[PDB]
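**Student:** Dumping the structure here so I can ask a few things about it.
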Amino acid sequence: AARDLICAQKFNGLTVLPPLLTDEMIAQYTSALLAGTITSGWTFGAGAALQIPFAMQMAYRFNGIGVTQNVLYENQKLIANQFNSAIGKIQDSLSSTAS
Amino acid sequence: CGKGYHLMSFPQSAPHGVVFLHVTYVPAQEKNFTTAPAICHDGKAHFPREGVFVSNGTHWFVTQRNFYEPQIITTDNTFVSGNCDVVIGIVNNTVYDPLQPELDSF
Amino acid sequence: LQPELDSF
Ligand SMILES: *[C@@H]1O[C@H](CO)[C@@H](O[C@@H]2O[C@H](CO)[C@@H](O)[C@H](O)[C@H]2NC(C)=O)[C@H](O)[C@H]1NC(C)=O
Ligand SMILES: *[C@@H]1O[C@H](CO)[C@@H](O[C@@H]2O[C@H](CO)[C@@H](O)[C@H](O)[C@H]2NC(C)=O)[C@H](O)[C@H]1NC(C)=O
Ligand SMILES: *[C@@H]1O[C@H](CO)[C@@H](O)[C@H](O)[C@H]1NC(C)=O
Ligand SMILES: *[C@@H]1O[C@H](CO)[C@@H](O)[C@H](O)[C@H]1NC(C)=O
């Protein structure tokens, strides 16, 4: 019945080309970046991937901002709970707010 | 400034542009090791000042992260913060004191 | 450092 906007654009010579990287391959890049971040650290971006426990990586991250290692190693569960609550808050804010 | 840990750069002119030679540092030959976040000695937790604790199976060493240069564990490169029942993954080992054997040796 | 050498 009513002509679609996409068909009205197509019938006058206005086409849209597809991107080279599909959504699954962009997601594969994102998954590779996330796995290299959480299992190796910053070493995979500056050479080969060097495996390290995540607690030692976060202790290095606190050393990067002028805080010593005992702050992490004495408050590991508190930081884990705060990170999990932050991720849940991002999830709830993305589910509710659409702006 | 180039891929890897950046060391230097050198400029060169080019027709309508510039060319940078980025001299950088890349680690080469990895090696597996067993690590611990801290060492409980005499009921006190010891953390490294700079570096990381590694072990080749029997003895523990402390070394910097970007190069395998193992050294024996002393009180000069470790600091004490609290006891050893809070940190998870902590191990039992001894820490050499650089003063007392030289004191009795005199 | 001083009390330890005072002990010795
Ligand atoms: C530092 O702040 C954290 C929260 O950011 C406090 O942890 C809370 O402590 C209260 C009472 O001890 C608990 O009811 C909460 O469940 C804790 N929150 C979390 C996320 O674990 C912590 O007590 C504060 N530290 C000090 C010394 O006040
Ligand atoms: C792990 O490192 C230690 C470092 O002390 C090695 O022990 C030395 O091994 C050499 C020969 O490989 C001996 O000549 C030394 O006397 C040893 N030192 C001590 C203090 O015993 C050890 O061989 C290494 N390898 C393992 C345990 O497989
Ligand atoms: C270390 O151990 C892992 C698991 O056995 C192995 O895949 C890897 O090749 C080893 N060597 C290095 C240098 O990572
Ligand atoms: C370390 O030694 C103490 C006392 O010597 C002991 O209570 C503790 O269980 C030991 N830790 C481990 C992991 O064996």
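Using Swiss-Prot numbers, chain B covers 1043-1148, in order.
Structure method, as recorded: electron microscopy, 3.3 Å.
Using the three backbone atoms N, Cα and C, a Cβ is placed for every residue, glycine included.
Pulled the feature table from Swiss-Prot, pasting it below:
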type	residues	note
VARIANT	B:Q1071 to H	In strain: Kappa/B.1.617.1
VARIANT	B:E1092 to K	In strain: Theta/P.3
VARIANT	B:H1101 to Y	In strain: Theta/P.3
VARIANT	B:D1118 to H	In strain: Alpha/B.1.1.7
**Student:** As a check: which entries in B:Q1071, B:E1092, B:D1118, the variant positions, place their Cβ less than 6 Å from an atom of ligand 2?
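**Tutor:** What lies within reach of ligand 2, judged by Cβ under 6 Å, is none of the variant positions.
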**Student:** Cα distance, B:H1101 (variant position) to B:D1118 (variant position), nearest Å?
**Tutor:** 18
**Student:** Roughly how many angstrom lie between the C-alpha atoms of B:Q1071 (variant position) and B:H1101 (variant position)?
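**Tutor:** Roughly 22 Å, rounded to the nearest whole number.
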**Student:** Including all protein chains shown, what's the count of other C-beta atoms within 10 A of the C-beta of B:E1092 (variant position)?
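**Tutor:** The answer is 10 other Cβ atoms.
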**Student:** To the nearest whole angstrom, state the Cα distance for the pair B:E1092 (variant position) and B:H1101 (variant position).
**Tutor:** 19
**Student:** Where among the variant positions B:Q1071, B:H1101, B:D1118 do you find the Cβ with the fewest other Cβ atoms within 10 Å?
**Tutor:** B:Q1071
**Student:** According to DSSP, does B:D1118 (variant position) fall in a helix, a strand, or coil?
**Tutor:** coil
